[PDB]
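Novice: Take this structure, written in C-alpha cells, and hold onto it; I'll ask about it next.
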Amino acid sequence: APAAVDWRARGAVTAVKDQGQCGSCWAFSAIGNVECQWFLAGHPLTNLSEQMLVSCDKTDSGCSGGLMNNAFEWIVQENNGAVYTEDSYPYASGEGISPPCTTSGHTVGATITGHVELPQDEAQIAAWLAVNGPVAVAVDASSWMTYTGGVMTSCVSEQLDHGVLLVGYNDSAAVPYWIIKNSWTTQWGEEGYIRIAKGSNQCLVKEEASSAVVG
Ligand SMILES: */C(=C\S(=O)(=O)c1ccccc1)[C@H](CCc1ccccc1)NC(=O)[C@H](CCCNC(=N)N)NC(=O)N1CCN(C)CC1
C-alpha cells in the first residue's frame, strides 16, 4: 500500500461538523463516509444530511446512539439508496431533540447501492482506504476528552462507544498513525481531527470498519 494517504489533501473530505448535544456520532460517521464515496465516484463534494438518519432511521436511536452498519442498511433497504443534501434537510438536533421524520421537500444529494464490512485487520483496512477512500469506524473514544494534539498511544480500548471517519494514515512516521475526522467542531483536537497510533488496535479501531458503496 502507499506509505501515507490523506484524503483531505485530495479534496475528498467535507468540513468538520458539530453534532452538538446529541449522541448522533453514528450518523455523522455514516454520512461523512457517503460524502467521501460520492466524491470519489466522480461527483462534486457535497454536504449530506445527518438529520435524515437521526430522524428517519428507526433501526437506530437518534440522539441516543446507533450503528453505522445499521445506517447504511437503512439507506439501501428503506430509503432506496437515497441520501439527502444537508441544505435540503439541515441538521436540527444540536440541542438534543430530533424533529419528526419528513420525506417531502428534500433533495437527493447522493445514492448508494450497499455497504461493505471490512476485515478486522489494520493493514487490510489501510490498503482498502488507499484505493477506495475514507472508512467509517467505531471506536472507544472515552479517553478522548482532553485530547489537544499528537499521536495517541494509550487509547482506552474497552467498549465501542463512538463513530468517526478514517481519512488517512502515515506508515512512514516515527510512530505510524491513523488520521480521524471527528464531529466535535474544529475546536477539538487538531482542527477537529485526531491521530491515533496505527498497528495496535488503538481505541478498537479495527473492530467495526465499513463503507458505503456507490455504483
Ligand atoms: C455518539 C458518541 S459521542 O459523540 O456522544 C461520545 C461522547 C463522549 C465520549 C464518547 C463518545 C453515540 C452516543 C450515544 C449515547 C449513548 C448514551 C447516552 C447518550 C448518547 N455513540 C454511539 O452511537 C455508538 C456508536 C458505536 C457503534 N458501535 C457499537 N456500539 N458496536 N453506538 C451506541 O451508542 N449504541 C449502539 C448500540 N446500542 C445497543 C447502544 C447504543
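Per Swiss-Prot, chain A residues shown: 123-337, in order.
Cβ from N, Cα, C; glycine included.
Residues or ranges marked as active site in Swiss-Prot: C147, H284, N304. Swiss-Prot lists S186 to G among its natural variants, and the accompanying note reads: In clones 1800-2 and 1800-4. Looking at Swiss-Prot, you'll find the natural variant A204 to G noted as follows: In strain: RA. One entry in Swiss-Prot concerns the natural variant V286 to L. Its note says: In strain: RA. Swiss-Prot documents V286 to F as a naturally occurring variant and attaches the note In clone 1800-4. One entry in Swiss-Prot concerns the natural variant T308 to A. Its note says: In clone 1800-2.
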Novice: Sorted by position, what residues of the same chain at least six away from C147 (active site) have a C-beta under 8 A from it?
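Specialist: Same-chain residues close to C147 (active site) (Cβ under 8 Å, separated by 6 or more) are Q141, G187, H284, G285, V286, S305.
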Novice: Anything from the recorded positions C147, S186, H284, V286, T308 with its Cβ under 6 A from ligand 1? List those in sequence order.
Specialist: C147, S186, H284
Novice: Using a Cβ cut-off under 8 Å and a sequence separation of 6 or more, which residues in the same chain sit near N304 (active site)?
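Specialist: Listed in sequence order, they are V138, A263, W266, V286, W310, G311, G314, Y315, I316.
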Novice: Using a 10 Å radius around each Cβ and counting other Cβ atoms from all shown chains, which of the variant positions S186, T308 yields the largest count?
Specialist: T308
Novice: Please determine which of the variant positions listed here (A204, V286) has the lowest count of neighbouring CB atoms within 10 Å.
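Specialist: Selected from the variant positions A204, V286 on minimum Cβ neighbours within 10 Å: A204.
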Novice: Which number gives the other C-beta atoms within 10 angstroms of the C-beta of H284 (active site), all protein chains shown included?
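Specialist: Other Cβ atoms found within 10 Å: 22.
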